[PDB]
Amino acid sequence: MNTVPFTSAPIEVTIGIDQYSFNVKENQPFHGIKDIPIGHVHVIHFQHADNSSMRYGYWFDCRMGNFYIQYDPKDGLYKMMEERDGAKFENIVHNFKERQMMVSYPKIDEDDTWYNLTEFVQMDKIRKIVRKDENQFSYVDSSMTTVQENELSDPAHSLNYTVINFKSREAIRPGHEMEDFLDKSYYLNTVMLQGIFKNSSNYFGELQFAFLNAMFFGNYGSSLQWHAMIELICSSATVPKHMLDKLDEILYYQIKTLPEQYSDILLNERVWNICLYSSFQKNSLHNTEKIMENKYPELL
Amino acid sequence: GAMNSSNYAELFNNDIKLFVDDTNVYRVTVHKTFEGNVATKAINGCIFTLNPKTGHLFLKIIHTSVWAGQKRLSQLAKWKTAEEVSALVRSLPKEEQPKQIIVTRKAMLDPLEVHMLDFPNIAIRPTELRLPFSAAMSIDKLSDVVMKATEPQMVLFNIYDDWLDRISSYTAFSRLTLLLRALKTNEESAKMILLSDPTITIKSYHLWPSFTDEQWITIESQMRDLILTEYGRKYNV
Ligand SMILES: Cc1ccccc1CNC(=O)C1(C(=O)O)CC1
Ligand SMILES: Cc1ccccc1CNC(=O)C1(C(=O)O)CC1
């Protein structure tokens, strides 16, 4: 088990760690989070008590370095930093562990939620969507725009999700207009799966990362990407049977985890009613349809 | 965006534009079968593609063979319409291609937009006008050439005959829409109005009779009376 230590907590902040969250008071003796499960990406995120503007945070993998958080009073935000001196790092963490100034990632042993939300998400692929190559971790916030959003404004601070546009020459073979627009299988399987993503795991990883950025940061462009990637599969008549079974699992746990009170802003009625009730795959998502119908029956 | 009564004069400015009406593309008769079920039988249709400034009508005749062995024909018809309009645009020299295409029915927007992806500078727009272009099949010479066709065919017409020699295209479009609205509301009476007088004839190369300026005023007044008459018959007014 690894540890994200904190130099201090000079400003009152709500800290989230994956699907969990907690509150730290201004100048409380807080020095970070221990017992973080090795083997998964993680995200540590922040909402300042005195300005709920900008949720921001960091995607990281403790297998790729030793990371700590220090407040920077000039830029006014908790910053993730890498410490290259491993011995200095182990010594500072041990002192914070001995003084019990670190909270514990509260993972219930029966609970596989985080695995189920991040099954296909890999740090190497996060770093190609979020470009900042001098760091091993990736910063995301509520206001960052996506490459597609920008096509319709600083490219350095963009989310480079794969562009999906149903009324584009990429999506539509000349001479197969009606066929490709009403059945997206060409676009899904040849352009995206074979062409761009290479495999379904990489596709699912971007989908899962888009959902998590939408949920943890209220990132609107991420929410658009998540829904676009669902719609592309559901609107395809030909999908590998294993892909549909796995999609049902992926969406089930995303709908299960979603705050009930954020449903109005994280879920697109048009997309979901189409996917569950009109699309080619309207019958291939039994678990997701059941949780949606019992939990968000209004949206439908 | 959508074309309506505020930006109505845009139809007659110098930006090339076409109206596309698909309401006569897929045409059927409905009848009982020997077994007492119901069957449809398709008949020839047409795409109505009109330059409102010039009167040029590109009438693409849709022969019943295009439906042979196809499913979901009402949906296919929107895509076949879009396919034919796109091929028409591609067959025009660059300086004759439209800058906008206005579809009379919103269900045409996505089919045409998708067929015209290669032309990102051509705007595809709906309209809030209720245009009577479905009545084009009530014009004898157009109905004739559609029903006689034995194969796909494009026939070219000026739907304003020679009116632009004497009136603006605003006025000619208004005369056209009033004629077509009347033919749609009461076809028999509209045709009675147009052809009661034997002394007034239709030139071989025209669609409508050769009315003088004063006779057109009389005719237009009679068409407005027909529409009002039918409105009162309908609603018991
Ligand atoms: C104090 C603390 C420290 C680290 C992480 C979380 C917490 C408290 N939050 C929770 O325990 C739960 C949540 O939904 O957030 C599981 C219920
Ligand atoms: C938390 C942590 C972990 C690894 C490296 C640096 C830090 C922050 N550095 C410190 O807090 C101290 C320092 O002299 O550096 C005071 C001990």
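Counting starts with 1 at the first residue shown.
Determined via X-ray crystallography, 1.6 Å.
For all residues, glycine too, the Cβ spot is worked out from N, Cα and C.
According to Swiss-Prot, the mutagenesis experiment B:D21 to N (Swiss-Prot position 1853) carries the following note: Reduced growth at 30 degrees Celsius. Strongly reduced growth at 16 degrees Celsius. In this structure, B:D21 (mutagenesis position) is part of a beta strand by DSSP.
Listed in sequence order, B:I47, B:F48, B:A77, B:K78, B:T81, B:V103, B:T104, B:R105, B:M108 are the same-chain residues at least 6 apart in sequence whose CB falls under 8 Å from the CB of B:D22 (mutagenesis position). In Swiss-Prot, a published mutagenesis experiment is listed as B:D22 to N (Swiss-Prot position 1854), annotated Reduced growth at 30 degrees Celsius. Strongly reduced growth at 16 degrees Celsius.
For the mutagenesis experiment B:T23 to A (Swiss-Prot position 1855), the note given by Swiss-Prot reads: Reduced growth at 30 degrees Celsius. Strongly reduced growth at 16 degrees Celsius. The Cβ of B:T23 (mutagenesis position) has 21 neighbouring Cβ atoms from other residues within 10 Å, across all protein chains displayed.
For the mutagenesis experiment B:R105 to K (Swiss-Prot position 1937), the note given by Swiss-Prot reads: Severely impaired growth. Reduced growth at 30 degrees Celsius. Strongly reduced growth at 16 degrees Celsius. For the recorded site, B:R105 (mutagenesis position), the DSSP three-state label reads coil.
All protein chains considered, the CB of B:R105 (mutagenesis position) has 16 other CB atoms within 10 Å. If you take the C-beta of B:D21 (mutagenesis position) and look for same-chain residues 6 or more apart in sequence within under 8 angstroms, you find B:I47, B:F48, B:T49, B:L50, B:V103, B:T104, B:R105, B:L131, B:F133, B:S134, B:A136. Proximity to chain A, defined as a C-beta distance under 8 Å, is registered for none of the mutagenesis positions B:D21, B:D22, B:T23, B:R105.
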